[PDB]
Every structure is written in C-alpha cells, then in structure tokens.
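Q: Structure provided below as structure tokens; questions to follow.
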Amino acid sequence: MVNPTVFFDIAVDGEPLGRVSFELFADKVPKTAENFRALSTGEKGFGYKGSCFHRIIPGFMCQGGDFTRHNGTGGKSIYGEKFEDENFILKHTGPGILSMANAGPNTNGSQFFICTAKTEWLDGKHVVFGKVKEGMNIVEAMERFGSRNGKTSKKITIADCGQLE
Amino acid sequence: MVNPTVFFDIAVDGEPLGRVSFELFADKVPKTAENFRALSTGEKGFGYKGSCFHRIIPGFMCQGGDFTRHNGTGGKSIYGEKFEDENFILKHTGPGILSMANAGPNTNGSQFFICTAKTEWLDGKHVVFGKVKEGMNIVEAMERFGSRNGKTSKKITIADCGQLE
Amino acid sequence: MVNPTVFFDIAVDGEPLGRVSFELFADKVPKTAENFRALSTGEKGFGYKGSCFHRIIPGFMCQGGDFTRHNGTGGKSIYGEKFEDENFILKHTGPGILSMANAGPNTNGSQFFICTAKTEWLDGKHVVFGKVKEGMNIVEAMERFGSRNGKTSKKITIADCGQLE
Amino acid sequence: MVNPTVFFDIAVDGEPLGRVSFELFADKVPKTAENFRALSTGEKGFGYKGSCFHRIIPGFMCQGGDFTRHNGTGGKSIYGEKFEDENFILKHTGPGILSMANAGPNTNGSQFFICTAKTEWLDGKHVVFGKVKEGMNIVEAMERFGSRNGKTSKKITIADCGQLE
Amino acid sequence: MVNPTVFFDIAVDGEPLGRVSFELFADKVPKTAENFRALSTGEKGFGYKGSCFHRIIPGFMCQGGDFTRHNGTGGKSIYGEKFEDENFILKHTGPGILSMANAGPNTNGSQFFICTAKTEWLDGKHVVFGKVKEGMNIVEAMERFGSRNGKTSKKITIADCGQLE
Amino acid sequence: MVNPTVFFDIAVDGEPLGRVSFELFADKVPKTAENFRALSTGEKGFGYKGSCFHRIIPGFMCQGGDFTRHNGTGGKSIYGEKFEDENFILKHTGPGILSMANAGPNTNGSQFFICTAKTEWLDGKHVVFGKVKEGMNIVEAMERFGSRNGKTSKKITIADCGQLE
Amino acid sequence: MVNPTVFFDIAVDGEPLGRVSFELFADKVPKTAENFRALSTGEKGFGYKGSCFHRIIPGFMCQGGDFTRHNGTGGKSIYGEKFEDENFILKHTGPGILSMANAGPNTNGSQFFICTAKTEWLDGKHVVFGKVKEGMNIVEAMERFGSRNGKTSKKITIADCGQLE
Amino acid sequence: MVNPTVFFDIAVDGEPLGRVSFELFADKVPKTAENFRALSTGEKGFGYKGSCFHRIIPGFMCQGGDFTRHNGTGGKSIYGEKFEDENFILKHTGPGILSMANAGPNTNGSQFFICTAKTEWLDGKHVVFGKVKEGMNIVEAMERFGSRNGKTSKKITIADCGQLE
Amino acid sequence: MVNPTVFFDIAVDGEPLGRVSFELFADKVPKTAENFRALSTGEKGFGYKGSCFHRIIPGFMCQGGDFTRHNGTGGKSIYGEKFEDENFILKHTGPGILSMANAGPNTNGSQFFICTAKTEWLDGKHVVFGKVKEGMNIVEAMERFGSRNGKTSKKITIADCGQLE
Amino acid sequence: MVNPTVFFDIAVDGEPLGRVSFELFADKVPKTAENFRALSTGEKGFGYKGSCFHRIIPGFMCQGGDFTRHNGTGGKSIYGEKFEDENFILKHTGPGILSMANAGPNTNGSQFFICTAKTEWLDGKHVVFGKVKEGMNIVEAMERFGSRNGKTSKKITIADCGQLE
Amino acid sequence: XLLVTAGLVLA
Amino acid sequence: XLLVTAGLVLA
Amino acid sequence: XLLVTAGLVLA
Amino acid sequence: XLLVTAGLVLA
Amino acid sequence: XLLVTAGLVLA
Amino acid sequence: XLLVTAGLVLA
Amino acid sequence: XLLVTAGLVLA
Amino acid sequence: XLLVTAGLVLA
Amino acid sequence: XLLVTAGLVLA
Amino acid sequence: XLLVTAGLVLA
C-alpha cells in the first residue's frame, strides 16, 4: 500500500521549534504503524497531542509517547494496555529510524523512540515501524536539550500532530 | 476481599426464567475474573446486559458473551480486543464450571461458556474462572432450547446482570 | 453427558454369531467417539456396515474399520481422510478396550482395534475411546479365527451395526 | 506437471463485471492448488459457484470462498473440514497473489484472498498457492466496493467459475 | 543457618504505628534472603531506612523497597542493578509471605511485597523468600491506607529497620 | 568414490521394453544408495527382480520397490524392516530423480519413486539418492500406463536388474 | 498374553554348571522380548546357542549375547542390525533384571545383561525386558569368573538355550 | 552393591584433630563415587593425601579436594581434567552430605564439599555422591576454623586417607 | 556515538614499555564497551590502574583486568559482580581484538583479553567489544614475556590508563 | 605460531612405504589439533607410534589411532578417556581430510581417519581437524591393502611419527 | 466435535 | 490490523 | 494430493 | 489485574 | 512386534 | 547501558 | 553403510 | 564407571 | 551468596 | 586447549 505520513510539530518550553514528519512502514508492520498513526490524529479520543519527550540521550535517541504519565511508566495503545511484537523484519539502520519502546517481549504500548544514530544492539528486542522523512534537523535540535542520563533541560513537546497523506 | 459473585437474570423470548449466580475465582485468575465481573456490571460502558446465548449444546454447555455480534465472532474484553490465557490452574471438573471461549491460544475476549457436564478434554486450552453458585436448574432449563449443532429455538438473553457481593 | 453405546452384529462367513456392544467415552474424547458412532450408524452415507476385521492376532487384538479397502490401507473419518490425535487421557488397561489404529501421529481414520489383552506399550501413541459393554464372548470367539500374523481363517464381518443409546 | 488455470466470472449485484483467471502453483503446493481447483469446478458436489466476497479492504486484499455461511465463519475443503498448511515455500510478493485464509495453523478450508498489494507480514502464516493471470483490472474494480473495515457496499459474486486448462 | 530475622518500624505520615518482623528464608533462597537482610541493616551504605510503600492494594499486598525513586521505577540490589531469579521453590501460600517485585524474568532489585492473601497466580513469576513473623496486625493496619489502584492516602514509611538475630 | 550405476530391464505385460539405468549418489547418501544397489543386484537373496511398479501417476512419478507385497504395503531394506532418513542434502530437482517412498519419518524400506517432474514439495520428507542416467524414454513410456489414482493399465515389471558399474 | 519363558544352560570351560530361566515381559516391551526369545530358540537361523559372556563384573552384571564377534562389538537383532529403544516403562529394580546393552540411543541388537545388584543409574538408557525366574544361584556362580574390568577367567558358555513356555 | 567407605584423618596446623568416614553412594552415582574413592587411596598416583580444605563457611559447608592448586582453581579427576554430571538423583538432605563442587554443568573434577546443613538451593546444580558416616563432630570442629567469606584461620589438612571397606 | 578510545601504559617490571590504545565498539556492544571504558578511567573508584596481565600465551592472547586478585579468580564490573553476554554480533577476526574473558555463559566481570591471532573458536562464547588501534607493536612486545601455560616471566602492568576521546 | 605439521612414516608388514604429513588446523580446533599432535610426538608417554590402521575401506578412508586395542574399541586422548566435539566449523571437503572417529556425540578419543574422497555425509557428526599436506600417494597405496568391510590384508603401521614444525 | 471457539466452530 | 482470518477477525 | 507413501496413501 | 511489577504496572 | 498400524504393518 | 524501556530503565 | 565409529561399526 | 556398552566400553 | 564453585566464587 | 576463562582454566 501507499504508506501513511504523520507530522509532529515540536515545541521547546512553549516555543515552536519546528516540524518533523515520518513515514510509517504499514507495508511491513501494518498494526504497529496503525497504532502510531491513530495516536497521532487523536481520532480514538487520546493520543500524543500535548505529550512530552521525557528521555533524550544525545547520540542515541529521543524517547516519547508516554501521554498518560509523562515519565516512562505509562501510555497505552489503540488495542489495549499492550500489544505483541508484530515482527522484527526491519532493523535499526541509522538516524531517523522510528521504533517502539517496551518493557520486554510483547509489551508495546504507545512509547516510541526516534533514533539519532545506528542502534543495532536493539535489533530483534524493538519493533522498527517508521523513519523520519523531513525534519531530521529539528530532531538534531531536540537532542541538545537531552543529557547522558536522559533528563531534559527544557520541556520538549508535541504541540500538535496529525496525518498528511 | 472474598471472591466476587455475579448474577445473570435469564429471559426466554423476553419472558423471565430465573437467575444464575457465579463465584468468580479471583484467587486463581484475578485478571480473567475481573474481565467478566466488569462486563457483568457494565461499568466500562459495555458488557453482557441484553446479550444472548448464541450456541447451546445440550449435554455439553451454554455459550454466550458475544455482545457485539451475537453469533460467536464478536465481543471484547475490558483489556482490549484480546488477552492472554492467564493460567490453566483450574480444570473443567463438572457441571456449572464457567470458562473462557477462544479462537486458539491467547485470544480471550468476552465469550464464555457454562458447562452442563465435566468437559475434561478442554483442560489446558480454556481458562476456567468460575462456577455456578445457585441456579444450575436455570442453566438446565436453558439447555432445552438448544440443539446438537448449537442453534437455539428461542431467544435466550441476559435481561439484567451485575454483582451481588 | 451420557456416553453413547453402539452395537455390532458379527457374522462368521455370512453366519450371524451375535452382538458386541461398546460404550464410547464421549466424555474424554468426544471427537473420536463421535467418529466411531457415526461410522457405526451409517448416517453420513458410509461406514462400518458390511466391513470385515482384516487383522486378528490371538492374545493381542482384533482390528477392523477399513470399510474402503478391506485390508488396512483404507477407511476415512467423518471429518475427512484423517484427523488428529484428540488426546491420550485413557490408557490401554485390559481386554475390551477400543482404540484407534493409525499410521503414526495424527492419522486417525476409520480403523480401530478391540483389545483382547492389556496393551500398555500403545499408551500415548493410540487414542483409546471406548470399551466392550457386552459381548466380550463374541470377541473371544472372533479372536480364534486369527493367527500370529493376523490373517483370518474365516471372513469376520460387521453384518449390521448402529446406536443402542 | 503444467500448472492448472481456473476462472472466476465476477458479478456486482448480478451485473456481470468480468473474468479473473488464476494460475495455481501445483508445482509448489499441489494439495492446496487442487483444493481450490476442485472447488472452482464444483466437481465434488460443492464449491465456489454462486458465493460472494464478504470482506474486501482497499489497498490490501479481497477475501472470499465462504460458500456455506457467506461471512468468514464457513467453508470446507475437499479433504474435509480443515487441512494442514502444506508448506510456505511461496511468499506474498505483490498484487495478484492468491493465498489461503485461516483461523491459525493448520485450519485451511475454502477461504482465500487475492492480494492487491505486497502483504509480507503474512509470509509464513498463509499458504500462497496461486496468482492472477488475466483480469487484475477486474480485481481492482472489485476492490472499489470494499472499505477499511472490509464490509462491501454491493454483493460481489462469483457468478460462474471453472477450469480453463 | 539460623534463618535470619529483620524488622521494620512502620510510620503513618510521621506517627509510629508499630513493628513488623520477618523470617528470611535463607535456607531456600540464601542469596535473595541476603539482599533483603543487608538492605534492611543498611550495612552497604544504602537501603530501606526511610523508604516508603508506594503501592498498597487491600486484599492483595503492600509493595515497597523502592529506595531510589519512591514510585516503583527504582531500587537496586547489593549485587548490582539486577539479579537473577534464584529459584521458585517457595509458593505464595497466604498472608504475610514476602516476595520480590520485578519487571519480568531476572530483574530482581530491591523492591518487594508483603502479601495480604494467598497470591497463587504469582507462583513461579516472583521469588518468595520470607514470611511475616510478628506484626501481621500492623501490616493489616497498613492495608487500610491503600486503594484499588494502589495509591496510598497517607505516606507509609519504614522509619527504622535492622536485624534481631 | 565412483558412484555405482544400476540398471532395470523393464517389461510391459511380460514383453521386454528396454533398459533404464541410474546413477546412485553414494557420495551424498551412501547407506541409501547401498540399499537400492544391493536390492537391485539380488546379492542378499531378495530384491527388485520380478517386482512391479504398483503406482504410476502421469506428470508425477513412477513408484515401485515393493517386492514382498506388490501393492505399497511391503518391501524390506538390506538393513532390516526399515531404516532412518540418512539425510536431505539432495532435492527433487526434476524428472529422473530417484527418491525413497516412506510412511513418515525414518521408515525407509525398499520402495522408491522415479520422478517425471520436479517435485519440490517432497524436499526434506523423501531422501533423494539417485537419478536416471539413460532410458528416460523408457520411464516416459511407463508413465503412460498409469492414471490420476495410480492404478496401472498393464503390469509394469522389473524383469531383470543389476549393477553395470 | 501369558509372558514367555526362555532357558539358558550355562557351561564353564564346557563343564555344565546349570540352568537359568527368564520371564520375558512381553506385556511391557513385546518387540524387545520377542527379539530375545527368537535369539534364544535360534528359530531365525542364528542366535545365542553357543555364545559366551564376554564381560562379567562382580556386584554389577553379566553381559552376553554377542554371537557374531564374542567381544562386545557384535550381534544382530531379528529386525536387522539394530532397533529402537521400545520404551523405558520398566526400571532396573534389583538382581535378576534382564536389560539391553547398547552403544547409545536406539542401538539395540543382541547384547544383554543380567543384573546382580540394583543398577538404577541405567534407568531410562537401557530397556529392561525380563527377569530371572529360576537359577539366580547359577548367575551368582557365573559372577565369580568375572573381575572389576569384566574379563572372565574362564569361558562362560550358553551350551544350550530355548523356550520352556 | 555394598557401598565403599573412605576415611579422612584431619589435622589442624599439623595436629591430629580426628577421623571422618564417608559412605559413597556407588549404588546411585557409581562413577562419581569411584572418582572420590580413587582419589582417597592415591592409587592412580595422585589424590587427596596432604591436601587442605581451602574454604569453610560455618553453617554451610567445608570445601576441599583442590590437590593441585590448594585455592579452588585446581584439582583433576581420575577420568581427565573434568567429567560430566552423572545424575541428580540424590538431594542435599542435611548435614554430612558429600557433594561435588564444579564451575557449572559438566565440570566435575576433584573438588568436593561436606555439608554442615541442608543445602537444597543446590539440588540439581551439584552431584550428591556420599554421606558422612562417622566423625560428624570432627567436621563440626573444622567449621569453627572457617569464616563467612571462607578464609580459614588455620590450615585444615587431610593428613591421611584411604578406604576401609 | 563517537566510538570511545582508551589507553593503557604498559610496564615490564617497573620500566615503561609503551602505550596501547583501543577503539571500544560502543555502537555494537554499548554496555560492554562502557564497563571497560569506566574501568579504564577508574571513574567509579576501582579499575584497571596498577593491575597486571596474569596469563599471556604467545600466538594466542594476553589476559588481564583481574584487579582484585591478580590471578583470574577475581574482578567485578561497574554493574556488579557479573553481567550478561550482551550480544555476539562481533567475531574474533585477527590480532588486536579485545574481548571478555569469562567463566561461562553470562559471567562477564572485568577480565578481558587482547588477541594476538584470529581466535575463531571463541566466536559466540566471548563477547568481542574492541580492537587495538595504536600500539599493536607494544602488545607483541608483551607476548614475549609469556609461556605455553600462560605464566609470565616478568610482572606486566598497566601503570596508567584512561580515555583519549 | 603457524599451524603445526606432523608426520607418519608408514610401513607394510614392516617394510617402509613412505611418509604422510598433515597440517593440523589449530586455528579452528586447537584442542582437537593438540590431542593429535601430542599423541603423534609421544610426549605424554603414549601415542600413535607403532600403532596400526585397523580398518581401511578403499574409496572412503583409512581409520587408525587405536593404540591400546588395535581393533576400533580402544585408544585415549591426552585429556582423558574421551573429550567433547569441539566444533564442526570445517567440513569433509575431499581427499586428504583428517577427522575424528567416535562412537556418537562427545566421544573423541584417539581414533581418526584419513579421507580418500569427499565424505559429505559425515559433516556435523565428526570433528575435522587437519588435512594431508604431502604423501597423498602413500595414503592411496595404503588403500590397496583394504577391503569393502575394512579388513586389511597386510599389517599397515605408523613405524615412526612426530612433528616437523 | 465438542469445542467452545469464537469464529470457526469446528466439529 | 491487516489480517485475513476466518472467524475471529482481529485488528 | 501428490504424496509417495507406503501403505496409507493420502490425498 | 493483580501483578506486582517495578515500572510498567499492568492490569 | 505387536503394533496396530494402517498400511505399513511393522514387526 | 543504552536501552529504550518503559518503566525499569536499565544501565 | 559408510560410517567411521569406534566400537559398534554399523552398516 | 559402570556402563553396559557395545563397542566403546567407557569408565 | 552460598555457592560451591571451583574458580569464580560468586556472591 | 586455548580457552580464556576466569577461574577454572581448562585444557
């Protein structure tokens, strides 16, 4: 099929930073992509709009999607509290790769991460489901508000998000 | 806590037949119990109230809980579309045992069955979660509206249901 | 449940000898019981009636059910050419035990055997599904027309068969 | 072995739409190809002539072959109620691929799907057994009567079918 | 082995409530026994002194030991960040059992829980390593400050803790 | 090594037609090759000479080797009644391929088949062990005396057989 | 089934020593009992008449049945060079137990051992199939010609053998 | 068989402390017992005579047998540098149990331990092969020269050892 | 990720020899990379400063990092006593590879080894995590102070160590 | 290091025939190489010198290394009675390959074989450790003293052996 | 047969 | 999701 | 179907 | 449900 | 031996 | 280390 | 057959 | 040891 | 802990 | 042999 495309408008302590867009690989992981697409439109009643990125480690990734607890202990999926690892067809090939965070096998919820490098030690323990299409510079900018332990110096926010095509 | 008790007031073409009540074994399968309890009280905003028993096989069991399509293809759990077999600690020991219907491993939704016999061959493939407390005679009267292939000859409904304690 | 009962009316070279009847353990292996029952009534349009016992071994068992090839290579189940080993709950405990012949795992057809001895070495590899109720004396008479290799000295036939109960 | 070819003449609310023809890969999955061929000729007493496509999802596939219940719950094979996954040699490579629907491992019956994209998330869990030869345009036309949930706005029918070679 | 014994002095908001003692089952799980023994005496520089119970569920258990983040995301063992599941010889047999919390196989840290009921569905997935000896009455007093979803209505605290013998 | 070569002199209803010869892949499956070779020379006192091809299916294969029962139920190997699947290194690549018939895993006897088509669906479940060298035209002539079900219209016999090399 | 009984008449450098008789547990391992019975009668053309006990270890067992090489490297079964471990139902319970020697799993031939103590370290890895009935004294006498390494100081012979019942 | 019995004469910084004797369970683990028996007589050229106990933890065990490095990194067996875990039939049932030390699966050499309590957490990771028969008081005395980390305050020595019966 | 780089200043007896630098493969084994990175900078309070190489075998490797016992029985990681095998993505490809010593699956501590040859037989059983960058010449100089059985003829030492970038 | 080279000076009834030399692949299987090297030089005080090739099968291989019983039942490794299959990295690629004989998994002793052909069927079940360097023509001349069943018609001996470099 | 499934009822 | 089942159609 | 067995010929 | 985890608390 | 098969009777 | 969990963040 | 064992030579 | 093999008698 | 190894003594 | 362990050094 023609893969969907979502956008995040990022914000830093309230100030528009820019827009990142993402291809979702519904042609490999259609159920994982659909979860993230739905959470981006808010169309099921809940979603990422207004959620922060609680854990940003420079030279690794930006982690977001905990729209219930904002600290890593939360978020839920359009399918229930958790769903199964769909498959590990796609690999963590470089910066821009969008993948699922979890708390082990079959615990996918809403939390995700945008890779700011190649993360191959994570192949086959995290379902890769999309890639940054435009706005990689914005993600580069978000990094700088991160740290080695992940605490962010400013509140990194998805002010707005939805689908494009 | 004690183990919770739920009630079903059964109707036959809208004529009241009687009440069946159940002990739910929340001390063995708390997650599976809770799903059924919650769907019985209606407290998530959907559940068993008004639903029918779509398949009744005299000598074997009564199957219901399909509140979305009333034919065996439907229903949903308070946890999402499906949840995992919690454990198989309890066995199908005899008449009155209440146990989950499914479409293979880890497909628990909302459908359940009430046994009218020891159904040992199902041990290990259907999560047993409760047993009839009072009203077995009502389940026995429901039987008479079934048939070998399961089709019911009158409409058998849960006119009301909820929790007694 | 009440376990069905089937009967065979056994002939020796066309001469009626008598009746064997069997309890079918529908309460342990309902799918296996149902196959034998229906092949015995003839109700699908094919079955045991007219078929012979092609392999009889004194001290071991009488084997028949091969209603399409009359020699061990044939038969079919009501479910298709073959079906799966339902379970191995029941063991080969002694004479009278009714169990499925197979060609290895999951190849149940129409063929079966009536034990004339405890046959413990088959536990876990033949699904036991019934037992002689009455007419064990007929099975013993049958057993005398076999030999070490199973060839029979008279044609042992199921002249008629059906359900009593 | 030359691979057989079957035809479907498709109708929309009875209005002839056109012919789709199929190569069956009997050189890879002979048992699965033969099931479909025979259903398509109707030679065993039953089959696809007159059945409908009950679930059609634009950008994914058209599902049909349920000739006993017309909703996904029915159909039977020529080998009985169900048969095993023959092999998974062939993959879901693109539009036109004919593969089997199921309710999990070894539950093949009469239901199939004609892909309208590459569906690689299904490799390994659905036996691919054929591919559209002529009429892909006729499938792209059928595709237009489906919807994201699969319900069809019109009755898509196999008004006739059989084998060309 | 004399099996060791520890004590907790529990304090609601600031007020003494009472003393809870435990037998640590050093003769079945010496290693798990020791982690908790040392986290109680505080003898490695860190431990349970002044930590809270962050999750209490009436009729189930009281969860605490998270001395680094006070919300279940923290704790660490005297052996390091995590240690293996030692063994599961012991079962959750009734009120008072002490057992490890965790985040799945082999992630024991410092978090633990005191049962207020037989919790048999946790058998095999949580290492059981001790039982309340004296002060069960105090534990039940703690129960009452908790809710369905675990959050406590007053800050429950281990004001002091160490080893009696 | 030099791979042995055996020959069969094929008769049709007692009339000599010609010679088929085969290379045996002793360098990949020496135990399987040796069995066929020795059954072909007759050197153990039993073997292929005089035996018939009992099952011939056009477009698939010719099957024989059943020198004790002449119908598929018989034969023995030089090693005892059966032997194990040596390995599956060689695949069924096309016409002329010589492979072992079996009754499931590890039941190699004397029966074999000569393919008249690529038969890929048997890879991994029949040990391939040789190939027609000369006389493929004889196998094709043989193939015409078969039918869809394998019954043959003339008695196809191995009048003589042996080792050339 | 009544279990067969074989006899060995033992000789020391040709000097008659006495009769040992054996119950064969054909009711547990019919295939393994039959091998030994037939070897003991010599009915298949070969067997134990005239063979020796090549390895006898006081306090453990007497090993014999190597009639082709007389040193542990030889023997054959009536089913061929080797046959499978039939089952391990029976254990090595004490003196007098007849069990099979082998060279690992599924390598049974003609070699056996008569235990002179309980040998439970062998349960599971040697098929027990019989037990001394009469003559245990004659085995205790043979035992005296062995040594810690198993070499015998005299030629222990089976001067005759066969079946009593 | 009649199990062997070995003796250790212990010595503390040179002074005779006393004699411990041990039953070796050659009836359950004959190869493990034989290793320890041989090492005790010195009969293969090397053995325990003059070796120390390098690691004694009170209320747990005395570890010895490193007769090559005297620190835990050494010792070898009569069968080579290491042998396999024979079986885990026997359990660590109480004080006096003699068992093998190792460095994981299948690494038995010469190092052993005498239990001074019940050590059940070690069942099924250490081959139990004997028990202290007389001299448990001497082993009690050796304990006292131990410590929590195992360093001994005085040099505990097997001055002499051999077999009794 | 910039892959980190560390340095060792090696000293024979007391005399400077030279400087060895390594790339740590933080992009394949970030966790193992980090342990060694921190043990080098000494930044957790302990580490590699003033430790020796206790086992050097010409034509094989140099083993060190045992900073607590200097003989291979010691070391500990920054994560605790042991950590898991991270992954085995990287192979022992030739001279200069840095890889973990261990005592079997999942017992990585601080001990490591620098290869002086392709050591492919260690692939899969030792996590490879870095390669000598500069100073391979110094490593080869170290080789020469070792023997067949590993013992070094002069005390080889990491006088200083830290991180370049 | 380079890979070591060993020599065998072969004699036929004491008349010298020639030399065979071998590369031992100590860069793939150092343990298995070393065993053979050590037994070739005689340096542990036993080894191949004076031993015979007890089984020679023209077209297949020459088998020797049984220096304790010279018939296939004997020999021993420098590691003990037996050692483990080290790995199966190398395959039986053709004539001259040197590989371990065994009696099943993990039974490597001292016996080896020299291939006179590609023996692919042994891949994965015999550890390959070397290959003939010079003197294949001598192994070819040794062949002529073999036979199909392996018996040699003259005495073929390793009159001297050792290491060349 | 006698199963209790949701969707494909089998024999 | 995008499955092709016969009975319990899943997401 | 198209199998090559010895005794129970299947489809 | 009733689980006792450390971080992802589940139903 | 004593088996009860359908097609390849074994020993 | 470098993990991306949801609850117990590990080294 | 063609094996290379030590003790039980098989076919 | 105490085994009862046919060919490679082990300890 | 309380182990009885031969080389790496663990907690 | 050539192994790189930490405590039981093997052949």
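When the header is checked for method, it gives X-ray crystallography, 2.4 Å.
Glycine residues also receive a Cβ, built from the backbone N, Cα and C atoms like all the rest.
So Swiss-Prot has the following annotated:
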{"type": "DOMAIN", "residues": "C:7-163", "note": "domain 'PPIase cyclophilin-type'"}
{"type": "MUTAGEN", "residues": "C:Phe60 to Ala", "note": "Loss of ability to stimulate MAPK/ERK phosphorylation"}
{"type": "MUTAGEN", "residues": "C:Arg69 to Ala", "note": "No effect on peptidyl-prolyl cis-trans isomerase activity. Reduced interaction with BSG/CD147 and ability to induce leukocyte chemotaxis"}
{"type": "MUTAGEN", "residues": "C:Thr107 to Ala", "note": "No effect on peptidyl-prolyl cis-trans isomerase activity. Reduced interaction with BSG/CD147 and ability to induce leukocyte chemotaxis"}
{"type": "MUTAGEN", "residues": "C:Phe113 to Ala", "note": "Reduced ability to stimulate MAPK/ERK phosphorylation"}
{"type": "MUTAGEN", "residues": "C:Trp121 to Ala", "note": "200-fold decrease of sensitivity to CsA. Reduced ability to stimulate MAPK/ERK phosphorylation"}
{"type": "MUTAGEN", "residues": "C:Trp121 to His", "note": "No effect on peptidyl-prolyl cis-trans isomerase activity"}
{"type": "MUTAGEN", "residues": "C:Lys125 to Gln", "note": "Acetylation-mimetic mutant; no effect on its interaction with TARDBP"}
{"type": "MUTAGEN", "residues": "C:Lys125 to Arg", "note": "Loss of acetylation and interaction with TARDBP"}
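Give me the local environment of each listed feature.
A: In the three-state DSSP scheme, C:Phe60 (mutagenesis position) is classed as coil.
Using a 10 Å radius centred on the Cβ of C:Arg69 (mutagenesis position) and all shown protein chains, the other Cβ atoms total 14.
The DSSP secondary structure for C:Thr107 (mutagenesis position) is coil. In the shown protein chains, 22 other C-beta atoms lie within 10 A of the C-beta of C:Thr107 (mutagenesis position).
Within the same chain, the residues at least 6 positions away from C:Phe113 (mutagenesis position) whose Cβ sits under 8 Å from its Cβ are C:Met61, C:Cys62, C:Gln63, C:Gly64, C:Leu98, C:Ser99, C:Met100, C:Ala101, C:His126, listed in sequence order.
Contacts of C:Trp121 (mutagenesis position) defined by a Cβ separation under 8 A and a same-chain sequence distance of 6+ are given as none.
Residues near C:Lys125 (mutagenesis position) in space but far in sequence (CB under 8 A, at least 6 apart, same chain), listed by position: C:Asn102, C:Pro105. Under the DSSP three-state reduction, C:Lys125 (mutagenesis position) is assigned to coil, being neither helix nor strand.
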Q: When you measure from the Cβ of C:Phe60 (mutagenesis position), how many other Cβ atoms are you left with inside 10 Å?
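A: For C:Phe60 (mutagenesis position), the count of other Cβ atoms within 10 Å is 22.
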Q: Just name the mutagenesis positions among C:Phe60, C:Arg69, C:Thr107, C:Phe113, C:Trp121, C:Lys125 whose Cβ comes within less than 8 Å of a chain J Cβ; none is a fine answer.
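A: Going by the Cβ criterion (under 8 Å to chain J), the mutagenesis positions yield none at all.
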Q: Where does C:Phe113 (mutagenesis position) sit in the DSSP three-state scheme?
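A: The three-state answer is strand.
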Q: At a CB cut-off of under 8 A, do any of the mutagenesis positions C:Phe60, C:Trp121, C:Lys125 come close to chain O? List them or say none.
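A: It is C:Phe60, C:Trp121, listed by sequence.
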Q: Just the number: how many Å between the Cα atoms of C:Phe60 (mutagenesis position) and C:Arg69 (mutagenesis position)?
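A: Between the Cα atoms of C:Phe60 (mutagenesis position) and C:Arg69 (mutagenesis position), the distance comes to 23 Å.
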Q: Can you tell me how far the Cα of C:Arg69 (mutagenesis position) sits from the Cα of C:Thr107 (mutagenesis position), in Å?
A: 16
